[PDB]
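To keep things clear, I will list the structure first and then write my remarks on it.
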Number of protein chains: 2
Amino acid sequence: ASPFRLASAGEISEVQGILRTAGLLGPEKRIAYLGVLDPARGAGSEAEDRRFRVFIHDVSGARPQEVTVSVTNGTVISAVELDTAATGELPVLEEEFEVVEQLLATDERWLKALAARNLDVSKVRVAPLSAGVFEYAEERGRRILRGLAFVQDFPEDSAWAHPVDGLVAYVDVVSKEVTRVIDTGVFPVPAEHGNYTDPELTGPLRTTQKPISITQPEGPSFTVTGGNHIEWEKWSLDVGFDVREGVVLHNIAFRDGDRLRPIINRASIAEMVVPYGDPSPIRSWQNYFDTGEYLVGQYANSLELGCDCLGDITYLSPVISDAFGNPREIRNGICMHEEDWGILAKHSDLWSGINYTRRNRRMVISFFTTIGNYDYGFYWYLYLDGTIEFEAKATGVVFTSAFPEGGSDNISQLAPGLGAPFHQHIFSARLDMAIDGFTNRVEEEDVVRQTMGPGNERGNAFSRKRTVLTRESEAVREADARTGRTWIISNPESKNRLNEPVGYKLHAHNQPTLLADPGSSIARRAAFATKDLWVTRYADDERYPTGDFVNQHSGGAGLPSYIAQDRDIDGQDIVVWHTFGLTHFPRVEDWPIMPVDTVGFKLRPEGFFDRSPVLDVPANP
Amino acid sequence: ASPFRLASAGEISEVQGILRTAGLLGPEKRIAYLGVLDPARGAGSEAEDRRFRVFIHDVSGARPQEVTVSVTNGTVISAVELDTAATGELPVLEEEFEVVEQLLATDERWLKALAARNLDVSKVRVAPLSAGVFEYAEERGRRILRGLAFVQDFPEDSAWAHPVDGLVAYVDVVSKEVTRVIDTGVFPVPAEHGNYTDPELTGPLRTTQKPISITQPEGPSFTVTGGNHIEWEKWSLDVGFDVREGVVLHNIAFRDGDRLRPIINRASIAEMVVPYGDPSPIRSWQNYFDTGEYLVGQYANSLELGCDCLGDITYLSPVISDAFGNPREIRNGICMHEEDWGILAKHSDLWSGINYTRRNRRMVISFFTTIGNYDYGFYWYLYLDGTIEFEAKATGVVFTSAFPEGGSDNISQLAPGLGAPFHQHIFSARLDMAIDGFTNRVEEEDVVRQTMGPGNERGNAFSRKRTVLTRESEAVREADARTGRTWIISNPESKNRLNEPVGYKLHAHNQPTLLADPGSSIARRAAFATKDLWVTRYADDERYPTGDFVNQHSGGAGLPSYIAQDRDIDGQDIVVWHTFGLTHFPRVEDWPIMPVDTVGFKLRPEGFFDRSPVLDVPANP
Ligand SMILES: [Cu+2]
Ligand SMILES: [Cu+2]
Ligand code: NA
Ligand code: NA
């Protein structure tokens, strides 16, 4: 069967068994990451070796281990002890989140700070947040979470409406010690509630919305075979799932007549970073890498039919490992369906008398994740005409603070006394390209303005220019919306019928990239987010733009170290890393629950096909 | 009844009668433009005076006239003779398009050019195109069209596949004279056909697409009263139609509790320009202003249910005048429906245990127009959360040329010997703002990066800055995607509950603007297209960014002359003019019929509301 098939409960139980038998999974051990490894480049002699990569944490303080396991042969391949003070800590465990509030509740410094605010400790929730790397030398080599407090007036109250500003604590979650409690002063706790299901806030619900029924009376046009292989309207792909990256698309290819033509070997969101722009000591450390530090797949929602996914939905229910190696199913974690997408092509020709209209549609593959106050949707779209699009949907409840009485240059006021610090949500798409095969190159395409003069006497001409990126050292590129800058991924050895190299064009949204000072800690750890486009030469171990162990790593790992190798990328197996993000200055309308905002990118064919690939679409029924 | 109601067949017949009785519409006269005038600013003492503006052409060569007519009182208000050599020619008449091919067919120079190419004149179609203003002094004061030739091998053949390059003719359509025929040389006529309904090209049609049924079992959630007044999900607006601008939105307002709050007084696409970037003498003159020169509303398609508009559709059938003053109905010219739009807001809260999901939807108002080879869709979207969005969809058949044998820097090759010149499609949105009333101002908002240092020791802070545009002379603005530049329209005298001015934010796509040399003819006539944003003080006669008479006008009219008045726009009745466009380097995939590409803009509330306006949306049925 397919080596790209989803992990099954049996494979995960068998990994647990192999590890136990090898002496690697005793009672002090916890699995912080488990995922299948992709087949090797040809080296994997077809056959089949289902290999799994495991990060094992030790709750007694011993060194963690990276282990690779073969479940086909039931053996441990390698087990390396990690020096986390050098190469970074493991991802946060779910059980460590719950520990922060409990420890703080019995710490004299925390209780004193709460008493000075006349707050009941049984009503104070603590958001446990990743720690980053700053000036505290005692944290190097230690698993640290930081806590910010919110008041919950009653169990169904939205705590985010009641931030306790001026207060932050740092917690060692392995030795279970409170290392620091910082109290810069008392701020009023905002009193208005933010309960968006309370009739007192919502008013009477609308009665004016009539139903929209979307049905497919003959079922959907896509087929699913082998659990996760999709065929739809000439597209072919495998839908993977990884506890860290979430949904991963493999082997995206398009059937152009008789031949299956590869386009993208692997597509994923390989990292995301959420940096905050509030210089207050209470929050100036606040950054999370939701993918690399928390593992966004682990927090995927079960998606409800008619609510989260409307229409004729096919579901995938991926299996991940819990902290002890037992399989855990995310029921209805992935939604797949096709959607009408308006007009595809249209022309009414006067001379021929032919009127022609065809409708477009797209395949949708999506999942949603929730981490704390944030909710992120990840949407991959495939269109009839060969376009591939990614869209992130950001929603949830904004992270709050007090609003200072004299105003602020870095915080929005949402309600009396209630602030929302400025922040970004930045994503890194990793696109292991395979445009008609693995010999690919990237060109930067700019519009070129021409001057009125000889050969252009009316001053109307304009053109474009393409610059080939030949080595990694020249392949760190910035957007330029004003010159219409795009990037083309082409195959110099595969030509269309016009004898031009086949290609795909990447259209970015040209949003601002990382705003932090280039000397900041976050600029070093999130270096990928400072540029719009990176191209690297493929390597099996270069998976994430931040490195493998993002939690509490000092920085520089990942992309800036990969590109220092200065490898040849001109007609080679290459990987495109695209940074794109939202800059969020929260508005009153984002409160008390925020409407979705979106960002993404798209790839459109650029002389990939010999003519329009949608000539054979029939007239609408 | 509403003074914003659509013109009726009776009103148009009555305009015809008034003009006839006044001696203004005899047999030598033709109506080149007819449209209702909007109610005056308060000055219109409610009551009702339905006034119509008429451009009357004279086919005997006498001077044309601008006439304003009151159909309520059955009188002519004013009739002015136009000096078209000074102020521009009238819009092209449909009957003048048909004249170009007929005249050329009996001209010895044209027949000689066709004979030298072994072409049969009965198979040569001539695209009649607007002329612009260049070096030919004989054209000043004359109605000129230029013709480019295409070969049609048989009546149902797509002529666009067979351009006759090296040949162009100029025609005086009033005296019916061929002024010039230019033959720069013989080019092979591309032989491959481009017939996208021919089974030989399409192959067997797909059988894999299963139906998508979109129904509203209880009917739609919007109501239509008075012919064209829409109420939908707290939105209120009137849908107008103008033969020049096409669909016009009036009185866009949102019901926020008890009060109806204005947002936009009038929204339209007030001009569009399609400049070509090929420096060949055969085409370097090629620019059209489809709105101002051709009148895009006049060429609106009748939209077929299930093909052009899918779902539960409500139709409007606008009435326009033909060239003699008879009413002509565009049946099913406007489609209106609501569409599901995925998730609106979502949060699963761990501390409260509440899981919350709400679905979004949008109201869609659209029309399609066809001029020659081009087909343009105009889409206005209203969303539950207060967002307003415009989207243009460009499709049709690309305008073609020969592909030169040595290559070209300004033309794409689509097929053997077949070129497609580079061009842009640029739109001007005119937004007569009324944010909570008519005292509005515009601010330019830029992201501000901050340096690591005192008060920002971790180097994470970032902020933003808003610059008020106080006079027209400072209100010609350029995009800056890198600093996240947007524009806020606010009402300094209307505050939200946080005592901040209410506002709306304009989010542009930041595509390139007009690429032509600033000294070119098109840069002067399409000056609006050289900048992303203009703000003017409202005036009843400042309707179009190019002026009233765009056909063969020398330039400088419209926006650059309006803003020279340097009026106060700080808390005044203002109008926002946003330029946005597509730069089209045609691809092989655009041939032989092109998939839709899109561009547009959106406005999102920015502290307009006191909290999220969609708290009262119910859970999905
Ligand atoms: Cu945000
Ligand atoms: Cu185009
Ligand atoms: Na690759
Ligand atoms: Na206004």
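In chain B, numbers come from Swiss-Prot; the residues present are 9-629, in order.
Recorded method for this deposit: X-ray crystallography, 1.7 Å.
The backbone N, Cα and C atoms fix where each Cβ goes, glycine too.
A sphere of 10 angstroms centred on the C-beta of B:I379 (substrate binding site) encloses 20 other C-beta atoms. Taken from Swiss-Prot, the feature substrate binding site covers B:296-307, B:379-384, and the record attributes it to similarity to another entry.
A helical conformation is recorded for B:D298 (active site, proton acceptor) in the three-state DSSP classification. The active site, proton acceptor annotation in Swiss-Prot covers B:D298 and is backed by similarity to another entry.
The note that Swiss-Prot attaches to the published mutagenesis B:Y382 to F is: Loss of activity. Other Cβ atoms within 10 Å of the Cβ of B:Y382 (mutagenesis position), summed over all protein chains shown, number 20. B:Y382 (mutagenesis position) falls within a strand segment according to DSSP.
Summarising the annotation, Swiss-Prot assigns active site, schiff-base intermediate with substrate to B:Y382.
Per Swiss-Prot, the feature Cu cation binding site maps to B:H431, B:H433, B:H592; the stated evidence is experimental evidence. Long-range neighbours of B:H433 (Cu cation binding site) (same chain, six or more residues apart, CB within less than 8 Å of its CB): B:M280, B:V282, B:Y384, B:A400, B:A402, B:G589, B:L590, B:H592, B:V607. DSSP assigns B:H433 (Cu cation binding site) to a strand segment in the three-state reduction.
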Other than B:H431, B:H433, B:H592, which residues of the chain come within 8 Å of the Cu cation site, judged by Cβ distance to the Cβ centroid of those residues?
B:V282, B:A402, B:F430, B:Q432, B:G589, B:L590, B:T591
So how many other Cβ atoms are close to B:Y302 (substrate binding site), meaning within 10 Å of its Cβ?
24
Measuring Cα to Cα, how many Å separate B:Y382 (mutagenesis position) from B:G305 (substrate binding site)?
14
Tell me the Cα distance separating B:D298 (active site, proton acceptor) from B:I379 (substrate binding site), rounded to the nearest angstrom.
8
Report, as a single number, how many Cβ atoms besides its own are within 10 Å of the Cβ of B:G305 (substrate binding site).
23
Inter-residue Cα distance where the pair is B:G305 (substrate binding site) and B:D298 (active site, proton acceptor), in Å:
10
Non-local Cβ contacts of B:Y296 (substrate binding site) (under 8 Å, 6 or more apart, same chain)?
B:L137, B:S138, B:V281, B:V282, B:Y302, B:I379
Listed in sequence order, residues with CB under 8 A of B:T299 (substrate binding site) and six or more positions away:
B:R252, B:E253, B:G254, B:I277, B:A278, B:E279, B:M280, B:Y552
I need the least crowded one of these binding-site residues (B:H431, B:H592), counting other C-beta atoms within 10 angstroms of each C-beta.
B:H592
To the nearest whole angstrom, state the Cα distance for the pair B:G305 (substrate binding site) and B:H431 (Cu cation binding site).
23
